[PDB]
Amino acid sequence: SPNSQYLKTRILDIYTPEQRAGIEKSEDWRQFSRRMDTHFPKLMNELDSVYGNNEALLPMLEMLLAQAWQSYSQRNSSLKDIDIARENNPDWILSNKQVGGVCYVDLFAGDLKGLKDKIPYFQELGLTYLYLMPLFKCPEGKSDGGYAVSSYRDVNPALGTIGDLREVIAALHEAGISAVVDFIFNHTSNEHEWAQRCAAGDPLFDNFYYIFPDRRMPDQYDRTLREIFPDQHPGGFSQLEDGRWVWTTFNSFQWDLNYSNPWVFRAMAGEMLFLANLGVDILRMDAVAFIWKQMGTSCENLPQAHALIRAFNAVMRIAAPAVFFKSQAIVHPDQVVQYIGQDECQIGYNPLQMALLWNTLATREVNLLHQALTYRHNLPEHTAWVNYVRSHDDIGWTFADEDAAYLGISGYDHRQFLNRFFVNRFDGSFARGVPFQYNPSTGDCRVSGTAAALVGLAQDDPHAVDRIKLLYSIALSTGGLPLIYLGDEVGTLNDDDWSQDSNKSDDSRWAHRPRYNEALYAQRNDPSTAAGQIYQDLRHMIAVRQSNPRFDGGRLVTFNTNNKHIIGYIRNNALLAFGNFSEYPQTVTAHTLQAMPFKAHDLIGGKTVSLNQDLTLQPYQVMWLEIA
Ligand SMILES: OC[C@H]1O[C@@](CO)(O[C@H]2O[C@H](CO)[C@@H](O)[C@H](O)[C@H]2O)[C@@H](O)[C@@H]1O
């Protein structure tokens, strides 16, 4: 394999002797050159582990590097300063100061200009991280909420122009807020130019997707493929009008990109560099699990998928160090953590914690949550979880059957209960969610609905408000970067129009994708309304998290509370958090608290609590005790 020094000499071959000498002494080249030596080895090794001796590897690689240099050379000076800061501070993602928020630009603020006018609110809330849902061109009507990309560079006209996007990003950086967007690298819409030209037989896009002449191979692949949207189609393939079949893990209008073609990696790396130079701080790598296929396997979490992501990572370390990756893997817990690494995805969603927060609200027993916090929370250095309560997606019950089995819980039976409970098909349930993708051949099913709808705020359950604070308190204090689903901080309910909208009716996820609720937001400072109670109480926790060093980092050690209804953990051996998941008062005995200081200040209620006597928590009460 070629080395960094050799490849760099060829990068400079585009310049004449005179120009070359100039580049050689330029600061930008010195930076690029240095990073090349440090990170190229990783890029080469990863690409080689996937493509091996492919004739196109070297040519593609040199093309990619020439492009990377030009990209970095063009990269704005201010962004280069962030590159340097990020290089020296890899743990910025682990700081307790970070608090994130996510929203659809159209649903939350109409368009990009309106979104820009919302930044003051974001500052008011304390956000330092803002993730914006799919903003680029996509099919009219059905685009899976923008996840069917027809272009990675042209902004959705209803949202604005690429120029408005740069302004938003600039304004966000000005307000001390990092910009986060998706990089839907596993698939494009069937309307993307690459898809059209590939299907048309254009030789320049040959093998950019997986297209078959008939069902022979698809049938074989389907023997082991998991169905993501069984409502849409069986297996992982959709048929074209001409009779051929294309790989479509998701909607039929979302075509899976063929990373087995090195030219596909190169093309996507080019798109990534474009996003990077827009000033994006973090890219949410959509469906990282599916970027590699292999007959006879589930075609999820394969070795090459990880390798390819680690390759993309090295490209950033070389051409835009400030850009981090956020893994979005909604799979088995054993697989989820594999995407998280300083050299792969520095951060990643923590679906296990999210899914278990809801499990605990339903069962009132913290067993599974405690187990997860005890054995699957701590991560390798310079990485962090993105902890959340809800998102634009349905809730999948991705806890491990193996973990459950150890607690004497049947995974399959338990999900049946959870699914019944959260869609209000279980006696006494307080949840008002809606089913999503119930698969009759597997029994699998997911849940849609906003945080407030699932906790019972729609029917004014007196415990609804406190339930929301409890869930969010855990995502805000366990360690990691918390991501608030904007709208939750004021108890926004489900959208009551989606079910009859012909473009949304077959996707219950729109139930939990409501528009900015003027009314609720106008009540955020009124302590007598649910909106104000949720907001002020959530804002208080944010204020505490960001100013109190005891919440720094992402490591935690659980504490055995000896009360099956109360979760307990300790941060930096100085902050003891208790969360009561029962709708009834629950107690932590003095006996259990004997080793703790006799007194401790509770950051939540602001009162000093005695630990040398039975500690009783009110229904869904949360305590953040400073024991050091
Ligand atoms: O139920 C959705 C299903 O898709 C996943 C795959 O990671 O979610 C991401 O990708 C989908 C297809 O591109 C998007 O529709 C979805 O919005 C996005 O978060 C998982 O959440 C799940 O397996």
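Counting starts with 1 at the first residue shown.
According to its header, this structure was worked out by X-ray crystallography, 2.0 Å.
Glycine is treated like the rest: Cβ placed from N, Cα and C.
Residues within less than 8 Å, Cβ to Cβ, of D286 (mutagenesis position) and separated from it by at least 6 positions along the same chain comprise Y147, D182, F183, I184, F185, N186, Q328. In the three-state DSSP reading, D286 (mutagenesis position) counts as strand. Taken from Swiss-Prot, the feature active site, nucleophile applies to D286.
Sequence annotations record features per position, and here Swiss-Prot assigns substrate binding site to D144, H187, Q254, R284, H392, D393, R509 based on a curator's inference.
Sequence-distant neighbours of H187 (mutagenesis position): residues of the same chain at least 6 apart with a C-beta under 8 Å from its C-beta are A148, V149, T248, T249, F250, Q254, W255, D256, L257, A287. Taken residue by residue with DSSP, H187 (mutagenesis position) is part of a strand. Mutagenesis annotation in Swiss-Prot: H187 to Q (Swiss-Prot position 195), described as 98% reduction of activity; the structure shown retains the original residue.
Experimental mutagenesis is annotated in Swiss-Prot for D286 to E or N (Swiss-Prot position 294), with the remark: Complete loss of activity.
DSSP gives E300 (mutagenesis position) a coil state; it is part of no helix or strand. Per Swiss-Prot, mutagenesis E300 to Q (Swiss-Prot position 308) is noted as: No effect.
Mapped onto three states, the DSSP output places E344 (mutagenesis position) in coil. In Swiss-Prot, a published mutagenesis experiment is listed as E344 to Q (Swiss-Prot position 352), annotated 30% reduction of activity.
Contacts of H392 (mutagenesis position) defined by a Cβ separation under 8 A and a same-chain sequence distance of 6+ are given as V102, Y104, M133, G145, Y485, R509, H512, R513, in order along the sequence. DSSP gives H392 (mutagenesis position) a coil state; it is part of no helix or strand. Quoted from Swiss-Prot, the note attached to the mutagenesis of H392 to N (Swiss-Prot position 400) states: 97% reduction of activity.
Record note (Swiss-Prot) on the mutagenesis of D393 to E (Swiss-Prot position 401): Almost complete loss of activity. On its own chain, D393 (mutagenesis position) has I330, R509 as residues at least 6 apart in sequence with a Cβ closer than 8 Å to its own Cβ.
Packing around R284 (substrate binding site) is summarised by its Cβ count: 24 other Cβ atoms lie within 10 angstroms of its Cβ, all protein chains included. With a CB cut-off of under 6 A applied against ligand 1, none of the recorded positions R284, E300, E344, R509 are retained. You'll find the Cα of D144 (substrate binding site) roughly 27 Å from the Cα of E344 (mutagenesis position). The distance from the Cα of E344 (mutagenesis position) to the Cα of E300 (mutagenesis position) comes to 16 Å. Among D144, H187, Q254, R284, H392, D393, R509, the residues given in the record as binding substrate, the maximal Cα to Cα distance rounds to 20 Å. Sequence-distant neighbours of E300 (mutagenesis position) (same chain, 6+ residues apart, CB-CB distance under 8 A): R226, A289, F290, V331, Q335.
Over all protein chains present, the Cβ of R509 (substrate binding site) has 21 other Cβ atoms lying within 10 Å. Cβ contacts within 10 Å of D144 (substrate binding site), excluding its own Cβ and spanning all protein chains shown: 21. Within 10 Å of the C-beta of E344 (mutagenesis position) we count 23 further C-beta atoms, all protein chains included.
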